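This report concerns only the one structure given below.
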There are 2 protein chains.
Amino acid sequence: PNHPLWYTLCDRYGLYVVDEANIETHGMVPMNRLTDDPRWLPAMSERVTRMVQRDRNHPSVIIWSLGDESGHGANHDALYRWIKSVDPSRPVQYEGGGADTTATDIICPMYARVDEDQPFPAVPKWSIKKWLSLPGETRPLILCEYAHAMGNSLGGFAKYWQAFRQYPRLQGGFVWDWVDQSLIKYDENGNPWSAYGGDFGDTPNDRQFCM
Amino acid sequence: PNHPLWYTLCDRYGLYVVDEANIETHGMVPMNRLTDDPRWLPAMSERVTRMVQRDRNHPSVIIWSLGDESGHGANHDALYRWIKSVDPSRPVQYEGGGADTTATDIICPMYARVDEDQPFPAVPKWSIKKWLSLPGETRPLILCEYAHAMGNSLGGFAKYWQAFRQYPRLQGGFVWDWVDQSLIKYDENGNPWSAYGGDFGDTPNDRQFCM
Ligand code: NA
Ligand code: NA
Ligand code: NA
Ligand code: NA
Ligand code: NA
């Protein structure tokens, strides 16, 4: 959840906002080790419930998100239902555990290519066009992230938007992402320059990947 | 309905068959002018009911069809229900009225393209990959007619099969069609040549379209 003024600026200038819980367990092996652990549900539930209690009155918040990159566990199921029960006025989404779990109302993958399937075990990232019509599937698709704008990039962007426009149940996505996370450093002649990972003596680091 | 032997052979040689009532009113304006008329319900009925009575016992008949190019009228609906009621063992498909009406278990377009939409007024021909994912659509897709094999033809046949194989609910189709409907005539030398429409002083005709 963002600094509180953000939602007010969003209400007033007019942007649709996904308000996202402060839960990310990307580093766990497997990604759900904590989110499937009932000992961790209290700590998780606070982070989800307290966002709603704070943010439920902002018109700009149209979708509640259960967190990010934390696999899929019974805790996610539990909190989804809490949100549905507490705030029926908003769909809940979550990318974790396959992007189409019992825990999301929107098929919201990250980096699911337009035409090409990527048949990863357990968590396949289908081609968005194919994903919609998987047997027994009905929900809409909006990529919670797509088109990694890292360095010289965004090549193949027009292909998403052509598909967005043709398929009525494809309803867009959120680009990864807005701003470069470079931090100003200064040199010997007192001159600024943009620095990434490991430029602070920090290690292990994932270098230019913050940008 | 075919010569009775056709089914005996399809039983013994192993082919899945679509048995299809003898009803096409293609040339009516609009196409359903009779199939919607309750006074044609008796004559239509017999063509559907007397097929089911004759052919119900053949294992090669896996799907009943209500006819061809006769729009969509209340009679189709009446008769679709009759079969569904008398033979639950086989699904009913019908293409009239935009290929996805209430009188078909199978979305069965004719000449629907893989990727390109043909948004005809009232009866559009969506791309087959798009058709399946349309809001609230659940049914399988199997084109009753595709890849028109007239003359040097069948360009882009590969595009259709990569599609079927990629999309689980794209379950193939029936090519149009098996055999050139040409007839033998004889010249001054008693030598045999292939004739099409027009070649019998028959007029009006649709020329080589019979092939
Ligand atoms: Na769309
Ligand atoms: Na990054
Ligand atoms: Na298939
Ligand atoms: Na003519
Ligand atoms: Na023809």
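All chain B residue numbers match Swiss-Prot; in order, they span 394-604.
If you check the header, you will see the structure was determined by X-ray crystallography, 2.8 Å.
Keep in mind that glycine also has a Cβ here, set from the backbone N, Cα and C atoms.
Feature annotation from Swiss-Prot assigns Mg(2+) 1 binding site to B:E417, B:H419, B:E462; the stated evidence is experimental evidence. Reduced to three states, the DSSP call for B:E462 (mutagenesis position) is coil. In this view, B:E462 (mutagenesis position) is surrounded by 15 other Cβ atoms within 10 Å of its Cβ, with every protein chain counted.
Under the heading of mutagenesis, Swiss-Prot lists B:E462 to H and annotates it as follows: Slowly inactivates galactosidase activity by reducing the binding of magnesium. It increases binding specificity.
Per Swiss-Prot, active site, proton donor is recorded for B:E462, and the stated evidence type is experimental evidence.
Around B:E538 (mutagenesis position), the same-chain residues at least 6 positions away in sequence with a Cβ under 8 Å from its Cβ are B:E488, B:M503, B:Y504, B:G566, B:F567, B:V568, B:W569, B:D570. Reduced to three states, the DSSP call for B:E538 (mutagenesis position) is strand. Swiss-Prot gives this note for the published mutagenesis B:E538 to Q: 10000-fold decrease in the beta-galactosidase activity.
The active site, nucleophile annotation in Swiss-Prot covers B:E538.
Same-chain residues at least 6 positions away in sequence with a Cβ under 8 Å from that of B:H541 (mutagenesis position) are, in sequence order, B:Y504, B:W569. Swiss-Prot gives this note for the published mutagenesis B:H541 to E, F or N: Poorly reactive with galactosyl substrates. Less stable to heat than wild-type.
What Swiss-Prot records for B:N598 is Mg(2+) 2 binding site. B:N598 (Mg(2+) 2 binding site) falls within neither a helix nor a strand when secondary structure is assigned with DSSP, and so counts as coil. Residue density at B:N598 (Mg(2+) 2 binding site): 14 other Cβ atoms are found within 10 A of its Cβ, drawing on all protein chains shown.
Swiss-Prot gives this note for the published mutagenesis B:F602 to A: Decreases the stability of the loop 794-804. Residue environment of B:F602 (mutagenesis position) contains 11 other Cβ atoms, counted within 10 Å of its Cβ in all protein chains.
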- request: Using all protein chains shown, find which of the binding-site residues B:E417, B:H419 scores highest when you count other CB atoms within 10 A of its CB.
  value: B:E417
- line: Cα-Cα, B:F602 (mutagenesis position) versus B:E417 (Mg(2+) 1 binding site), nearest Å, comes out at 18
Query: Going by DSSP, is B:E417 (Mg(2+) 1 binding site) part of a helix, a strand, or coil?
result: strand
Field: Any further residue of that chain within 8 Å (Cβ to the Cβ centroid of B:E417, B:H419, B:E462) of the recorded Mg(2+) 1 site
entry: B:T418, B:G420, B:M424, B:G460, B:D461, B:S463
